[PDB]
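Novice: The following block contains the structure, expressed as structure tokens.
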Amino acid sequence: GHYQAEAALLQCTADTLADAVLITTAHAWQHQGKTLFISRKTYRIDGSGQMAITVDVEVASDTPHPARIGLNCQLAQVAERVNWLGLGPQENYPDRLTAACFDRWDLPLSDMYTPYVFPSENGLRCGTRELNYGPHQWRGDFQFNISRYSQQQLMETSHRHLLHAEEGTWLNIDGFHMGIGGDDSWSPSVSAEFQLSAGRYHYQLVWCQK
Amino acid sequence: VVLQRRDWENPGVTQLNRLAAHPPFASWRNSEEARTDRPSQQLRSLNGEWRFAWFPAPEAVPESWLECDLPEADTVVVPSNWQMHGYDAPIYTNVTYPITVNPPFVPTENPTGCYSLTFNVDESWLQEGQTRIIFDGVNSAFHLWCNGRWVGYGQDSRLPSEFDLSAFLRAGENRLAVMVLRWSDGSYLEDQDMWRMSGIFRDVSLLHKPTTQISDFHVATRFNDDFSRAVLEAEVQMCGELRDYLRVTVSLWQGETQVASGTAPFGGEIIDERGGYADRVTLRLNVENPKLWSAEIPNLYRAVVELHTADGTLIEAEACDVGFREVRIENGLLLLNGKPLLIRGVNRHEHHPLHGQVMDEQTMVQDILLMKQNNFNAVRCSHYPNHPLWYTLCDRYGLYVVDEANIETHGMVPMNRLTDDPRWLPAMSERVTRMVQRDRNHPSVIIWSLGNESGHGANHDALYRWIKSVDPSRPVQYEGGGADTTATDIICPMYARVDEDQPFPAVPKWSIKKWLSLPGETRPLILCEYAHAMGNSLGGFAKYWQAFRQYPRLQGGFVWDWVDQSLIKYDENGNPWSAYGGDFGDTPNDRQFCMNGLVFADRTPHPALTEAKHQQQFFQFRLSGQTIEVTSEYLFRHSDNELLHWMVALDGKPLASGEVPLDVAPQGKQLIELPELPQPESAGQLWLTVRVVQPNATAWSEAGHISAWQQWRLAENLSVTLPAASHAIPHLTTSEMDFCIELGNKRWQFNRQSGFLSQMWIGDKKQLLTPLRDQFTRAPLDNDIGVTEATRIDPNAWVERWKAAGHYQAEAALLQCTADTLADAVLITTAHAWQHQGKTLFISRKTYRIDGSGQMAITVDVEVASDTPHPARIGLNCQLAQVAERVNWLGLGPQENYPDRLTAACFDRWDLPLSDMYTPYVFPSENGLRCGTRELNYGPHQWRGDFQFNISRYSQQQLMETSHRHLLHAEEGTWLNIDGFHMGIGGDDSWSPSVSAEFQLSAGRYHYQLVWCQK
Ligand SMILES: [Mg+2]
Ligand SMILES: [Mg+2]
Ligand SMILES: [Mg+2]
Ligand SMILES: [Mg+2]
Ligand code: NA
Ligand code: NA
Ligand code: NA
Ligand code: NA
Ligand code: NA
């Protein structure tokens, strides 16, 4: 029920600090009464206009290891360029990133999408410390992809030529992403060290306007 | 001429007037006594009180001593090492010779032990036949006198030296005088990593044989393809007058039932142009469906060899236990009875903490029982032939033995300087040939070894071939010169790693997986030494066993090693303590390197032993749905003394259990269907634990012995319940020096200068003696230290890397310390930096959230500079004021476990006395960690999260500063170390960094969280 799971709010609170506002949230993702994931977050917005997001995720040990542990949103902005400090320039995944180099990369948005004939998750870049797109900057230590196609559309579309650019830009920022495998393509081939099996996961992001 | 010839400084003279080697004799004069292995009247023990005087050199020994006892002499028990009575000091040196390397010479100051015994000999012994004296072990060389007359000389400390005393003895009182030298040319071949001792340290006995006697016998067992038929072949040699009426009968017995018998006159078949051996006979006995010998089922027969007249008058009988087994290498596999072995081996020295190198039956039996109870099936006689009883016990209890010649020249430069020199071939040949002559009839011995750490030389090749020629029934192995030379049937490296190559010049230690498949290579690989168990060690043990099970030609190995070579010393108050190298004034020395055991010298287990037991299990398990698949790794036996107990528990709370008898064929599988388990209402992780229990006692184990276990996570129900809202709100009070928080009878104090929780009160009683502070270091393990010395730094060693980076010197610098009041909580935020000479090593960022329920949530985020050596731990420590009796935790246990040594530990609710949370390693270090812990309870305190911890009366600082466990003093209160992350302990060896990459704390950024409350 990973694709069907609905978020149930457990906690949403707001606190004022000396120089910041602190928002704390907790969500349970459930299917047929079974809790798959729990996400505990803090959002800290300070006087500099920076939003620090802390994310702590529990994954039930008896659910299949999830494909990713991240956040997503559809941004209003459509910008021409994507700039990042991280692994690139090409698409790279945790079990396929040795060729990628850490540097400051700058590509047109279209280059951040890989036009596999059969559409799927694509265009991830790993080991990213800073990402810039339009007015936005995200900092941390994350994996990301950015495109005009939602994961839903990629999942529902059998041919690349049938894809249509959506309004704004879909951003996936992952603390963690499962291997892609490939030893063969007819049985599970993602090696154990690249499966998201740790049970508890932590990542943190800073979102600001730059 | 004795002091004039100096035979102890001549490698060309290894003995004078010594009788030929042979298998164990008792010269029974009754065949039934021989069959039952009862004491023989013809074999007398001289293990009594002897007279002993110590001398600084052989030249200082007075002439009168040969004739008359010295009044200055003391009365000492024999066998003994004289260092253990305090006559001089034992020396612990590893590689470096304890004497100047100047072959064949030894120091002029050569400690000399003068032993003497006055004893009765009955006239019957002297009227007829031959009376001989047997010295099973004299270290390192000796001259023998009887009633004032010179008998002979012997070298090689580890094999019996025998002399004919017939023409020296008189009826009534006789006197033996034995002059034992500590050092000899023999010492150059005795450079084993062990305590250097001396004396008559094994049994002394008198043996009476008839004039016409059995002088040798060899037993062989050969089989057809399916082992349903065997031929026992027994070659018997006689000494004395050859006669037509002489006969040999070899009879084979299973209990009181004779199963086969053969009789023949002397006279072997023609072998060359000059005929045959008139003084030899070969008997051949058919055995249908022989009961086969293995470590799994040590089936033994009794062979009785009778020398007798045609008419049936007995002259004498000898006997031995016979194990029907075939050892062979075929297609690159070592096979026992046609099946590929998996060696769960251990190296074992002959060591007792009180008696030194003197072995007794009780200690040998204790060792064998412990070995088998911990899933060992094999032992290497590191590095010399053992006390003869050892092989008998291995025959009977069932252990595979590697019998190893007393040859080690480690200290030579290069290592083969002597073993490649044909002038040392005679001394070497004797150590090999006389071992084979002694032990070749023991079924337990499956492999011959040419010695240890003596490089590879032409003498090894010659002696390899000699053994193959005289005894084709056993493979020959030898590790020297790179572990895969022409002098070994088995690739037998020491400390080769599983996946990591160590490409040393000339003698590389390849990854064991890689080694097998090198171009042209076909031999089996069995590590002669691996998993160096020095102190807190055996990290990565599971990696070896996974490889052993996956790769047919990886057939196991022998752990280094069985028992700590510590010695008991006494303090001013007469209290005993464990001593190592240097503690006897011995210099140069190699300190704690003599302690590499799975057990302490008194045979108390180190925690590592349980990891070995678990990884060496003979049953393998898989879970699929509600089905447990049990696979047997036994090669010969069915699981006829085995039941499977299963248990399902929710966070340590028992839910369901049951038992199922195991009926698994050797190499077979059994499916066990678990019944439907009722769903738990409450949240938490379900765990399934299985245990294999032996309902019946065995010769080696008690009823209810657990031989194997395994655990799995089952269904997990994550808690989604919101904790009941609190009525009260914590109150923050501020001064220039402190943030103070109060809630009811609880108070927390955060020092604003240091930025740490400095104190905590319950009621109004202080909970801390030292503040709660980050810790990134540990008191260095033996593996962290390696071979580094104060005078000679090994910059590669983990401890030296941490020291050079300033990890132990780094001081916390406060960057931020703020407090905020929330709706139902107080929030403290801190940031610290640890710096050394302007370099920031670590940054720790924390939040402490104290809510109305009294719980304190601590969130820690640590950055580690990528270019600093990876830290030993990422955690917190404090000294608690409380000393409580018990420690209760939900996590891995019950024993000490570390990230690379936790497979044997089980997740459950454990409750131990505080003392059990400390491991008394003789050399103190970080110890007692328990990993995978979700809840820890101590006095009124509870910590929850996902952490590793240790808890004791000793600070890391004291453990770090103190060299011996007996010098440790319990500090005030209790030191708690709670780690989000802890480095591996390693142990592939203990002289180079051995912690695998996956167990190094190299992630750069680390996060962990703890809740601290009162229950
Ligand atoms: Mg690279
Ligand atoms: Mg000599
Ligand atoms: Mg050595
Ligand atoms: Mg396990
Ligand atoms: Na698709
Ligand atoms: Na194997
Ligand atoms: Na050692
Ligand atoms: Na059974
Ligand atoms: Na120490």
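In order, the residues displayed for chain B correspond to 10-1024 in Swiss-Prot numbering, which applies throughout.
Using N, Cα and C of the backbone, Cβ positions are placed for all residues, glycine too.
Under the heading active site, proton donor, Swiss-Prot lists B:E462. Annotation source Swiss-Prot lists active site, nucleophile at B:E538, citing experimental evidence. The annotation Na(+) binding site is assigned in Swiss-Prot to B:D202, B:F602, B:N605. Sequence annotations record features per position, and here Swiss-Prot assigns Mg(2+) 1 binding site to B:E417, B:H419, B:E462. Among the mutagenesis entries in Swiss-Prot is B:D202 to E or N, noted as: Causes a significant decrease in binding affinity in the absence of monovalent cations or in the presence of potassium ions, but only a moderate decrease in the presence of sodium ions. Record note (Swiss-Prot), mutagenesis B:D202 to F: Obliterates all binding and catalysis. The unchanged residue is displayed. The mutagenesis experiment B:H358 to D, F, L or N is recorded by Swiss-Prot, whose note states: Less stable to heat than wild-type. Causes significant destabilizations of the first transition state. Here Swiss-Prot describes B:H392 to E, F or K as a published mutagenesis experiment; the accompanying note says: Essentially inactive unless very rapid purification. Causes very large destabilizations of the transition state. Here Swiss-Prot describes B:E462 to H as a published mutagenesis experiment; the accompanying note says: Slowly inactivates galactosidase activity by reducing the binding of magnesium. It increases binding specificity. Looking at Swiss-Prot, the entry for mutagenesis of B:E538 to Q says: 10000-fold decrease in the beta-galactosidase activity. Swiss-Prot documents B:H541 to E, F or N as a published mutagenesis change and attaches the note Poorly reactive with galactosyl substrates. Less stable to heat than wild-type. Among the mutagenesis results in Swiss-Prot, B:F602 to A has the note: Decreases the stability of the loop 794-804. The residue drawn here is the original one. Record note (Swiss-Prot), mutagenesis B:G795 to A: It forces the apoenzyme to adopt the closed rather than the open conformation. Reduces the binding affinity. The unchanged residue is displayed. Quoting Swiss-Prot on the mutagenesis of B:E798 to A or L: The catalytic efficiency is not increased, when the sodium concentration increases. According to Swiss-Prot, the mutagenesis experiment B:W1000 to F, G, L or T carries this note: Decreases affinity for substrate.
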Novice: Other than B:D202, B:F602, B:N605 themselves, what residues in this chain have Cβ atoms within 8 Å of the centroid of the Na(+) site's Cβ atoms?
Specialist: B:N103, B:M203, B:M543, B:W569, B:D570, B:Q574, B:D599, B:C603, B:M604
Novice: Can you give me the residues near the recorded Mg(2+) 1 site, meaning same chain, not B:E417, B:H419, B:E462 themselves, Cβ no more than 8 Å from the center of the site's Cβ atoms?
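Specialist: Apart from the listed residues, the neighbours are B:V104, B:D200, B:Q201, B:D202, B:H392, B:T418, B:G420, B:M424, B:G460, B:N461, B:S463, B:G489.
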Novice: Can you tell which of the recorded positions B:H419, B:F602, B:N605, B:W1000 lies nearest to B:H358 (mutagenesis position) in space, using Cα positions?
Specialist: B:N605
Novice: Would you list, in sequence order, the recorded positions among B:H392, B:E417, B:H419, B:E538, B:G795, B:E798 whose CA lies within 10 Å of the CA of B:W1000 (mutagenesis position)?
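Specialist: Of everything listed, what lies within 10 Å of B:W1000 (mutagenesis position) (Cα to Cα) is B:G795.
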Novice: Which is it, of B:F602, B:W1000: the one of these mutagenesis positions whose Cβ has the most other Cβ atoms within 10 Å?
Specialist: B:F602
Novice: Quick one: of B:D202, B:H392, B:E417, B:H419, B:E538, B:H541, which recorded positions lie within 10 angstroms of B:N605 (Na(+) binding site), measuring between C-alpha atoms? Sequence order, please.
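Specialist: Among B:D202, B:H392, B:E417, B:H419, B:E538, B:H541, the ones whose Cα sits within 10 Å of that of B:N605 (Na(+) binding site) are B:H541.
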Novice: Cα of B:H541 (mutagenesis position) to Cα of B:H419 (Mg(2+) 1 binding site): how many Å, rounded?
Specialist: 18
Novice: Which whole-number value in Å describes the distance between the Cα atoms of B:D202 (mutagenesis position) and B:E417 (Mg(2+) 1 binding site)?
Specialist: 9
Novice: Consider the recorded positions B:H392, B:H419, B:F602 and say which one has the Cα lying nearest the Cα of B:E798 (mutagenesis position).
Specialist: B:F602
Novice: Which of the recorded positions B:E417, B:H419, B:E462, B:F602, B:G795 has its Cα nearest to the Cα of B:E538 (mutagenesis position)?
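Specialist: Among B:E417, B:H419, B:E462, B:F602, B:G795, B:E462.
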Novice: If you measure from the CA of B:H419 (Mg(2+) 1 binding site) out to 10 Å, which mutagenesis positions from the list B:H392, B:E462, B:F602, B:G795 are inside that radius?
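Specialist: Cα within 10 Å of B:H419 (Mg(2+) 1 binding site): B:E462.
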Novice: Please report the distance from the Cα of B:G795 (mutagenesis position) to the Cα of B:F602 (mutagenesis position), rounded to the nearest angstrom.
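Specialist: Computed Cα spacing between B:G795 (mutagenesis position) and B:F602 (mutagenesis position) is 9 Å.
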Novice: Out of B:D202, B:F602, B:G795, which mutagenesis positions lie by ligand 7, with a C-beta less than 6 Å from some atom of it?
Specialist: B:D202, B:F602
Novice: To the nearest Å, how far is the Cα of B:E462 (mutagenesis position) from the Cα of B:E417 (Mg(2+) 1 binding site)?
Specialist: 6
Novice: Counting only other Cβ atoms and using a 10 Å cut-off, which of the recorded positions B:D202, B:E417, B:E462, B:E538, B:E798 scores lowest?
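Specialist: Each of the recorded positions B:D202, B:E417, B:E462, B:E538, B:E798 was scored; lowest Cβ tally within 10 Å is B:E798.
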Novice: About how far apart, in whole Å, are the alpha carbons (Cα) of B:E417 (Mg(2+) 1 binding site) and B:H392 (mutagenesis position)?
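Specialist: So the Cα of B:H392 (mutagenesis position) lies 8 Å away from that of B:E417 (Mg(2+) 1 binding site).
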Novice: Taking the Cβ of B:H392 (mutagenesis position) as reference, which residues of that chain separated by at least 6 in sequence fall under 8 Å from it?
Specialist: B:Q201, B:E413, B:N415, B:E417, B:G460, B:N461, B:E462
Novice: Count the other Cβ atoms sitting within 10 Å of the Cβ of B:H419 (Mg(2+) 1 binding site), across every protein chain shown.
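Specialist: A count of 19.
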Novice: If you check the recorded positions B:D202, B:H419, B:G795 one by one, which have a CB less than 6 Å away from any atom of ligand 3?
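Specialist: The recorded positions passing the 6 Å Cβ test are B:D202, B:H419.
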